[PDB]
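K.L.:
Submitted below is the structure of interest, expressed as structure tokens.
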Number of protein chains: 2
Amino acid sequence: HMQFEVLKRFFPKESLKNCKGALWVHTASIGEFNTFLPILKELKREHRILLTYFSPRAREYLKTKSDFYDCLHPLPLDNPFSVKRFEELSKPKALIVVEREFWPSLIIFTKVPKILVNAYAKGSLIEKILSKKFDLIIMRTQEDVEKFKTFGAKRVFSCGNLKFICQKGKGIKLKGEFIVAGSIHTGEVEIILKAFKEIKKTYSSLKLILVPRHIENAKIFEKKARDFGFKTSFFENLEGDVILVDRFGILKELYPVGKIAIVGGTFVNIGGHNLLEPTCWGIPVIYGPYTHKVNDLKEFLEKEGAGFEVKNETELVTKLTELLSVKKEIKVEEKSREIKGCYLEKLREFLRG
Amino acid sequence: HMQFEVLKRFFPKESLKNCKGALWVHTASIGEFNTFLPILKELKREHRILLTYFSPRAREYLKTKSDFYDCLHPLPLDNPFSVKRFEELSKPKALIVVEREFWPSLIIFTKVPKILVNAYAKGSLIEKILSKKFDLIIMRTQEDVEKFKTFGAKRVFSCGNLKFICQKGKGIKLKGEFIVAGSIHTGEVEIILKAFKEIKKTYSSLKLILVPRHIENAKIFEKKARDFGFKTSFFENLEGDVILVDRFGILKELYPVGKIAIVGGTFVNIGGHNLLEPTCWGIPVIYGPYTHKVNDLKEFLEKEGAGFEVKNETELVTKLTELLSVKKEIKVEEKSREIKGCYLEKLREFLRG
Ligand SMILES: Nc1ccn([C@@H]2O[C@H](COP(=O)(O)O)[C@@H](O)[C@H]2O)c(=O)n1
Ligand SMILES: Nc1ccn([C@@H]2O[C@H](COP(=O)(O)O)[C@@H](O)[C@H]2O)c(=O)n1
């Protein structure tokens with residue numbers, strides 16, 4: 001059912017001709033495109049964009065994103081003739097590779113100036129070989145920068161991690177005093193209601209906004225909150241002690257309403273959901289121990305004093321009271337504007353000539 | 001953190017030389033490996049095995065499967081030199097490509113006799129070009145065989161879909177009368193308990209074994225069952241009317257214990273979990289209407305009279321009643337032996353000379 005686009009990877013479309021002189025951006029898949037999007041948004045204002053991708057999963061997604069590019073084509077197969085026909089048709093001014101995508105024939109056989117963004121060093125031979133073929137490399141940490149320097153890469157800088165850029169959107173305002181728990185799993189729901197109950201003994205006017213990972217469980221979450229003794233309501237309606245959200249697509253807009261956020265996927269062995277969203281609004285986030293799928297992000301937030309790992313119900317209780325009595329300052333957003341700015345300026349300067 | 005093995009894909013390992021004359025099996029990733037495992041098991045006994053894979057995700061998994069191969073190497077990069085260095089070093093006797101993996105430099109530049117297994121026709125140009133470069137093609141349906149015939153492929157047969165091969169394991173035994181509900185999600189538990197309750201009015205000895213998609217939900221599932229008025233217990237202990245399973249890894253062993261299986265991910269919009277497993281015990285399986293991720297399997301089971309879709313609680317009751325009152329003969333297992341035998345013999349035939 002998926003389009004693999006083999007013929008096109010092997011023998012790129014004659015129609016790339018119409019995209020001559022574009023800025024070439026390569027985003028392996030959906031993750032890379034989303035990581036890069038706050039940069040593409042700005043470059044799109046100053047360049048025609050030729051957008052390529054490697055994963056066949058990304059084609060459909062990327063079709064919905066035609067506002068952010070002029071041409072769309074799968075990465076050419078990694079053979080000198082396929083890579084060279086692509087280049088020869090499209091006459092690109094530069095190629096920005098998001099994250100890594102060490103394709104040897106791509107890198108070795110194209111003449112186009114090449115830029116690497118958001119890279120980390122792994123210390124492997126292939127890095128020793130390909131790193132130097134980039135005209136500009138922008139890395140996540142100064143540590144990674146040192147390693148590539150010892151590879152004889154000229155023009156390697158550090159701008160921080162692109163994945164820490166805030167994409168806040170509009171934000172919702174509600175009268176009241178709220179904790180927001182987002183992306184909560186069935187196995188997590190008990191610990192959070194037992195803690196909130198413990199909390200409410202002290203903060204009587206405090207309302208919990210409970211947003212399940214899967215909205216098909218809202219009714220079961222509500223009933224659970226009844227059995228624990230809470231007044232409950234479904235969002236719009238703020239009358240409950242526990243307000244349930246049964247609509248997808250609202251959670252990130254909803255965070256700014258809380259003094260504290262809790263992000264699920266974390267008290268059960270899921271590996272964690274998006275810890276960044278609440279902190280972008282200057283609000284601290286608590287999560288359980290299972291953050292192995294968002295590790296870089298978890299470590300980032302701890303360094304920033306914005307993220308707090310709790311092991312159980314007692315610790316969650318403890319941590320909530322601490323944060324309710326002393327308002328924690330969070331400067332994630334400003335770090336975000338700094339990461340964005342660092343990337344944009346290096347890229348604009350490089351592309352200037 | 002994953003190894004992409006770029007350098008090896010570009011310049012395959014000298015030590016492939018110690019694998020001279022092996023049967024080369026290519027499994028893109030985990031899915032393909034598992035699909036082919038029942039043929040590999042048998043071919044392993046007559047041949048040295050050189051196993052390649054494309055996804056970096058597959059490496060770790062396949063390292064645990066060293067019983068099934070002699071050499072393990074990532075698929076060479078798709079350039080004539082990388083493909084040929086691989087071939088030259090390893091001197092394979094044949095290459096069996098599982099499923100599709102239409103890699104053109106792979107297909108065009110190697111001399112090794114090539115076999116394609118479990119293929120289907122998509123009717124596309126790359127298929128017209130590459131399909132004839134295979135010395136033997138074994139497809140899912142006679143329809144697919146047809147299409148490739150008109151592409152001038154010689155040696156094209158239909159053996160069925162390898163994904164319908166049963167891999168049953170041991171099979172647990174319990175005193176009692178059971179329905180087994182497997183990989184049930186939170187948003188599905190209510191309709192299953194409601195239907196089972198309506199069923200228990202007539203069949204008072206029936207016990208329901210409830211196996212959540214996720215372990216951590218067992219306690220919430222148990223409480224839910226109590227709210228419905230059932231005695232409950234946790235597995236080992238068969239005393240409840242509803243018996244929870246809070247350990248992973250036994251669902252597939254448990255199925256034969258029941259007269260009917262219900263498989264979840266199908267009543268909520270998940271797209272379905274493994275419908276095949278119970279039918280391999282000769283036991284009919286019921287599922288809800290969301291089977292879009294498991295659609296070929298769904299259609300197969302319907303054709304076989306082994307799988308029944310139900311829209312809601314009322315239909316689940318009706319269908320459970322039908323199957324409880326009149327025992328349904330299921331011949332999936334027998335079909336499975338036929339698919340496995342058709343593939344195995346064609347392959348052994350072609351490999352003999
Ligand atoms: N019930 C839910 C659950 C998640 N979400 C959102 O969907 C996205 C989920 O992404 P993550 O997997 O990165 O956590 C986030 O934007 C989160 O805010 C939502 O809007 N409603
Ligand atoms: N509680 C659970 C849930 C699933 N399982 C198993 O894990 C595998 C899940 O695969 P599927 O996604 O295809 O359903 C199946 O073999 C199923 O038997 C289990 O053993 N215990």
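Sequential numbering from 1, following the chain as shown.
Just so you know, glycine gets a Cβ as well, placed from its N, Cα and C.
Per Swiss-Prot, the features are:
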MUTAGEN   A:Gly31 to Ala (Swiss-Prot position 30)  Complete loss of catalytic activity
MUTAGEN   A:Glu32 to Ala (Swiss-Prot position 31)  Large decrease in catalytic activity
ACT_SITE  A:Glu32  active site, proton acceptor
MUTAGEN   A:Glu99 to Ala (Swiss-Prot position 98)  Nearly complete loss of catalytic activity
MUTAGEN   A:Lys163 to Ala (Swiss-Prot position 162)  Large decrease in catalytic activity
BINDING   A:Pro212, A:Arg213, A:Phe248, A:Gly249, A:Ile250, A:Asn274, A:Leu275, A:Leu276, A:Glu277  CMP binding site
MUTAGEN   A:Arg213 to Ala (Swiss-Prot position 212)  Decrease in catalytic activity
MUTAGEN   A:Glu277 to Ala (Swiss-Prot position 276)  Decrease in catalytic activity
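Describe the structural context of each listed feature in the structure shown, including burial, neighbouring residues and relevant distances.
P.N.:
The C-beta environment of A:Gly31 (mutagenesis position), restricted to residues of the same chain at least 6 apart in sequence and closer than 8 Å, is empty.
DSSP assigns A:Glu32 (mutagenesis position) to a helical segment in the three-state reduction.
On its own chain, A:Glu32 (mutagenesis position) has A:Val98, A:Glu99 as residues at least 6 apart in sequence with a Cβ closer than 8 Å to its own Cβ.
Every protein chain shown contributes to the tally, and the Cβ of A:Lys163 (mutagenesis position) ends up with 18 other Cβ atoms within 10 Å.
Here A:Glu277 (mutagenesis position) comes close to A:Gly182, A:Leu251, A:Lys252, A:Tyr255, A:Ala261, A:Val263: these same-chain residues lie at least six apart in sequence, with C-beta atoms under 8 angstroms from its C-beta.
Around A:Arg213 (mutagenesis position), the same-chain residues at least 6 positions away in sequence with a Cβ under 8 Å from its Cβ are A:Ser183, A:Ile184, A:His185, A:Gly264, A:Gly265, A:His273. In the three-state DSSP assignment, the secondary structure recorded for A:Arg213 (mutagenesis position) is coil.
Under DSSP, A:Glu277 (mutagenesis position) is assigned to a helix (H, G or I) in the three-state scheme.
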K.L.:
Measuring Cα to Cα across A:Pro212, A:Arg213, A:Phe248, A:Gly249, A:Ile250, A:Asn274, A:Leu275, A:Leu276, A:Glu277, which the record gives as the CMP binders, how far apart are the two most distant ones in Å?
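P.N.:
Greatest Cα-Cα span of the listed binding residues: 18 Å.
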K.L.:
List, in sequence order, the same-chain residues at least six positions removed whose CB sits under 8 Å from that of A:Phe248 (CMP binding site)?
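P.N.:
Set apart from A:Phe248 (CMP binding site) by at least 6 residues yet with Cβ under 8 Å, we have A:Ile215.
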K.L.:
Which recorded positions of A:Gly31, A:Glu32, A:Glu99, A:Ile250 contact ligand 1 in the sense of C-beta under 6 Å?
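P.N.:
Correct list: A:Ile250.
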K.L.:
Quick check on the binding-site residues A:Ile250, A:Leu275: which one has the highest count of other Cβ atoms within 10 Å of its Cβ?
P.N.:
A:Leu275
K.L.:
Using a Cβ cut-off under 8 Å and a sequence separation of 6 or more, which residues in the same chain sit near A:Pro212 (CMP binding site)?
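P.N.:
In sequence order, the residues whose Cβ lies under 8 Å from that of A:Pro212 (CMP binding site) (at least 6 apart) are A:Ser183, A:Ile184, A:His185, A:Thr186, A:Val189, A:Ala218, A:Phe221, A:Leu244, A:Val245.
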K.L.:
Sort A:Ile250 (CMP binding site) into helix, strand or coil using the DSSP assignment.
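P.N.:
Reduced to three states, the DSSP call for A:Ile250 (CMP binding site) is coil.
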K.L.:
Rounded to an integer, what is the Cα-Cα distance in Å between A:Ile250 (CMP binding site) and A:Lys163 (mutagenesis position)?
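P.N.:
Taking the Cα atoms only, A:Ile250 (CMP binding site) lies 21 Å from A:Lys163 (mutagenesis position).
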K.L.:
Applying a 10 Å Cβ distance cut-off over all chains shown, what neighbour count does A:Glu99 (mutagenesis position) have?
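P.N.:
The Cβ of A:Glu99 (mutagenesis position) has 21 Cβ neighbours within 10 Å.
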